[PDB]
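Here's the structure we're looking at; comments come further down.
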Amino acid sequence: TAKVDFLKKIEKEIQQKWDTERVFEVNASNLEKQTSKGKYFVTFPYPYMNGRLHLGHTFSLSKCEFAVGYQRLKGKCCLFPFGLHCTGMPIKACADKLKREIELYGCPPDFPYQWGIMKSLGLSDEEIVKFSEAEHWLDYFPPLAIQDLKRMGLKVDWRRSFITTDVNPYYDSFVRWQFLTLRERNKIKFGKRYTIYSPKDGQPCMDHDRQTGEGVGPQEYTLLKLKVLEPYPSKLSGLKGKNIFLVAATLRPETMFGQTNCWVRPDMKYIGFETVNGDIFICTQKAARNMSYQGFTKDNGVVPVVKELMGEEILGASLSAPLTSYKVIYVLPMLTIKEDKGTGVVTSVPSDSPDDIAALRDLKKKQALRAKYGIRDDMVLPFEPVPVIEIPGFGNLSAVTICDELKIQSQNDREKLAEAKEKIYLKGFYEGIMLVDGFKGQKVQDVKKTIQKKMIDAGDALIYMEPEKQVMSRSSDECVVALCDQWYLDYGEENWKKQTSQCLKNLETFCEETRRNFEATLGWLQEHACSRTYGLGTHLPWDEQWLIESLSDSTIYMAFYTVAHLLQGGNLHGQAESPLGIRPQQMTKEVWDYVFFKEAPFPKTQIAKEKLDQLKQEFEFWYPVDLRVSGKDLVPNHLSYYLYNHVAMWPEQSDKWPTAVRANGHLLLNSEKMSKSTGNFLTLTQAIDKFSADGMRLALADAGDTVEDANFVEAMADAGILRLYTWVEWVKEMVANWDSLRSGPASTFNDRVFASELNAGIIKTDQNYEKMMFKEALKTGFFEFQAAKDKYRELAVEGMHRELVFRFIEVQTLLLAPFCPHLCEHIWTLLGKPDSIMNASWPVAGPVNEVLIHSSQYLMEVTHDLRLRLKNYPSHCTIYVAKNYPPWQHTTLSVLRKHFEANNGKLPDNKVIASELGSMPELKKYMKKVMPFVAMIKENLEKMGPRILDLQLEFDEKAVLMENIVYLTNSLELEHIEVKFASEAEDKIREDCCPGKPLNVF
Ligand SMILES: CC(C)C[C@H](N)C(=O)NS(=O)(=O)OC[C@H]1O[C@@H](n2cnc3c(N)ncnc32)[C@H](O)[C@@H]1O
């Protein structure tokens, strides 16, 4: 426990030092004068302030944090700014839900929650009251976010942080300029469109104010109206004189020429309600709610219910249906009717629907159902399926034939009916051919929309939009599809979409899966409602009654990063003075144009030219955004709008469009989903408290660098804490015994091996950092680096060479620094370095001798085999080393070499190999030993490349063993080791010993 506390002490000290030194505050005015090696602008999408940042946020931002930590060592000047997103309604929603209990009860509220979660967050009793207003949320959470992030140690120029609502005047002016420019270029449009809608919230329910189905949109349905004929059913007797329609949803209108009846569920609760023209529709309550928000009722959302009833009360009723050949069709019962899809009212097309003929034959079989539900023989018997569409592999009555084939006799055979439904599922969309007059011999795909229009024009059908999948909102309201008027961004325009597609071609997506996501969400995308009325944020500058949603004021704010340090300077709300002395409202549309558009004219403004020139310098220098890292959830919405709006704001400058986007997975904790409800949860401040800034950052580097779910494992973080502590102890020990280390020329075999391994580690780790495989960089640059140092220490019999030890410490500290900058800064100062490690440069790697490394691996294997053989049957040991392969081994290896040379390095099958080696008469006495030899060669070939096909080792085997005979004798606890050239060996050993695999007898 004391080790984590030691790490925390080091981190706090070093953080204060960094803060005072103002190391991570970059200014384009100064950095544009010294052309170093280019700028590096990274962004992490600013997180919502409806709470405290948790370990997933930290994992996602660690990507660009490690990126800048690496790129600064390579000479780039970096900009890693960090804003905070307060736009949206959850803050206001939970603040008003709080004021609800504050007013309707007391402090604390008497029950029979929002007050409960606030007290869970550990707040005092008399301080949750202040959270009734949203302004207090905005004053409370963003400071704690900044505090936690600084306590982590991010390389952020905090002078550029900001807030996103209209509480910030500067960011509000920025959003105003953006949306004025968008409306000036016909990007915003007012219109009445279909959209997923929250009745409780009274505004469209986009993706970030949702709770189920984060990408679901509306789905269209043809709503048939079947006129109820007199004599009306009993329960509708009070509705005589009015027109009553059973409304049924379908997706195949072209089939309505073959209606035999209408199915209702006898046990479902149906509602007959008055529509806008005074007619009466019989559907269900959810269907009627959707219709009420799609203009079907006189008032929006108001459903005037005039008759509740059950399906059994509707049974037997006579109907008039469109297109069908039967003048009167009846309402019949169907047991298997979902209450989630449509209106609860289905039509009977028994020729091309298996369920329909199933239920019809069930009613036709026995008297049981017809009597249990009151269906006389007039309502079932004279009704036969009508040939309407022919599928070539089935016939006119496709469903009839495939249900006679699958031998179905009940409407409850879920398995057989599902199979039959899938068997003709899409063979009717295309291969179906119409048969009715006016369409005889027409491709069904070429006529279905015309038939739907025919019914709509005749007033016999309407358009019913329904959520394709159930969508719950933050306010726990079930969403509908509303045809409502709003301001929308026209992401559907072909020119805009093609230009953003070209922008996606140039964009760097670190894998093809992310690009596929982008292309799919680019094709599918269309009109996007951006206007809200309830929530926080910035109002449309011309329609002050509409607020801009969170996913629409967040598309180009990266440009505001470049100027925020001079506009508002650190003050999150922008309420303090301006360092350049620019008034908040002094920023006009033309002023912003001049700041961000290169060929924009300097407009009439009381601002001096130097201030605007400095802002324009900052923007032109830092842009474009080199990298934006995010969880993959933001690809289908925020990042696509990001590309769109960048194309829209700078349509002439592709050099200002985003460069790279990197998506990662969502963070698991201990291999489980990170949810407070399961107790498997860690906030950033808690994670720091538990593992220090450096141990959690280490375990986060190891969490995952693919798009698959990342995994933060706490045990690995504890092990890394232990290893970091012992590493600091070892560096201290080495600095203490500076003079106890061997000096002079670094010449020994071990010195050379270790120097080569160190340079190889540098090269591997640099490559891993370029690829942003941070887990792989941690593997090669820490665990394997430490393995090389531990081996060098274990084998250095004459003590480790001082200069090599301190080169290793320096380089290891440089390689670990982007992951654990506090520990590495502490060790940097412990080495007596003048400057901070944040001024160091990437370590130069010397030469890498592959032969040295291969000989060290050979020595490892030899020692391992010696210790394994020591397990059984001393004091003296004799090792025999083969200079060449014995005759039979040499012959078989030559054959393998021939076959490898023959076909670009593919060894044939062991079948053919054993055939050829049996054809060679010299191998008679050895055919049993031959194929295990081939197997060993193939294994080590796949393991360590083709170098094992060499007829002689690249290094002196005996000399390698001799450079460490002393270590071998000391480790094996023996008194002497005799290394001999295997020609002195007896018959058995001389014949079996081959190079690289020395034999030995104790
Ligand atoms: C620009 C604007 C439209 C963005 C909007 N304000 C917003 O999304 N705010 S946020 O707090 O929900 O996320 C911000 C970043 O953090 C990632 N992330 C979030 N949770 C996890 C998790 N459990 N595991 C891994 N990564 C996560 C997430 O993808 C995103 O890149």
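Chain A is numbered as in Swiss-Prot; the shown residues are, in order, 7-118, 156-916, 933-1061.
The header says X-ray crystallography, 2.5 Å.
Each residue, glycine too, has its Cβ placed from N, Cα and C.
Pulled from Swiss-Prot:
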{"type": "BINDING", "residues": "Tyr52, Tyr54, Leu594, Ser597", "note": "L-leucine binding site"}
{"type": "MUTAGEN", "residues": "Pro242 to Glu", "note": "Reduced leucyl-tRNA ligase activity"}
{"type": "MUTAGEN", "residues": "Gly245 to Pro", "note": "Loss of leucyl-tRNA ligase activity"}
{"type": "MUTAGEN", "residues": "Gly245 to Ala", "note": "No effect on leucyl-tRNA ligase activity"}
{"type": "MUTAGEN", "residues": "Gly245 to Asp or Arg", "note": "Reduced leucyl-tRNA ligase activity"}
{"type": "MUTAGEN", "residues": "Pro247 to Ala", "note": "Reduced leucyl-tRNA ligase activity"}
{"type": "MUTAGEN", "residues": "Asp250 to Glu", "note": "No effect on leucyl-tRNA ligase activity"}
{"type": "MUTAGEN", "residues": "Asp250 to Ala", "note": "Reduced leucyl-tRNA ligase activity. Decreased activity in pre-transfer editing and no effect on post-transfer editing of tRNA(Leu) mischarged with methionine"}
{"type": "MUTAGEN", "residues": "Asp250 to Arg", "note": "Loss of leucyl-tRNA ligase activity"}
{"type": "BINDING", "residues": "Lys719", "note": "ATP binding site"}
Gap of 37 residues [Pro118 to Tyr156], endpoint C-alpha distance in angstrom:
11
Reduce the DSSP letter at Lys719 (ATP binding site) to three states and note it down.
helix
Neighbour count (Cβ, 10 Å) for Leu594 (L-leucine binding site):
21
Determine which residues of the same chain, besides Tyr52, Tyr54, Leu594, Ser597, have their CB within 8 A of the center of the CB atoms at the recorded L-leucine site, and list them by sequence.
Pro51, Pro53, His91, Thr93, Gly94, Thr207, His251, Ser593, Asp596, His681
Going through the recorded positions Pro242, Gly245, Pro247, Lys719 in sequence order, which have a CB under 6 Å from an atom of ligand 1?
none
Cβ packing number for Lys719 (ATP binding site), 10 Å threshold:
11
If you count CB neighbours within 10 Å, which one among the mutagenesis positions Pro242, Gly245, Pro247 has the smallest count?
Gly245
Would you pick out, from the binding-site residues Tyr52, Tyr54, the residue whose Cβ has the largest number of other Cβ atoms within 10 Å?
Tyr52
Max Cα-Cα distance in Å among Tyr52, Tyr54, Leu594, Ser597, the residues listed as binding L-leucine?
11
Please report the number of other Cβ atoms within 10 Å of the Cβ of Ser597 (L-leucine binding site).
24
How many Å separate the Cα atoms of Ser597 (L-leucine binding site) and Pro247 (mutagenesis position)?
18
With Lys719 (ATP binding site) as the reference Cα, tell me which of the recorded positions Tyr52, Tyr54, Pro247, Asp250, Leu594 is the closest one.
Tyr54
Under DSSP, is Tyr54 (L-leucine binding site) helix, strand or coil?
strand
Would you kindly give the Cα-Cα distance separating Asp250 (mutagenesis position) and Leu594 (L-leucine binding site), rounded to the nearest Å?
8
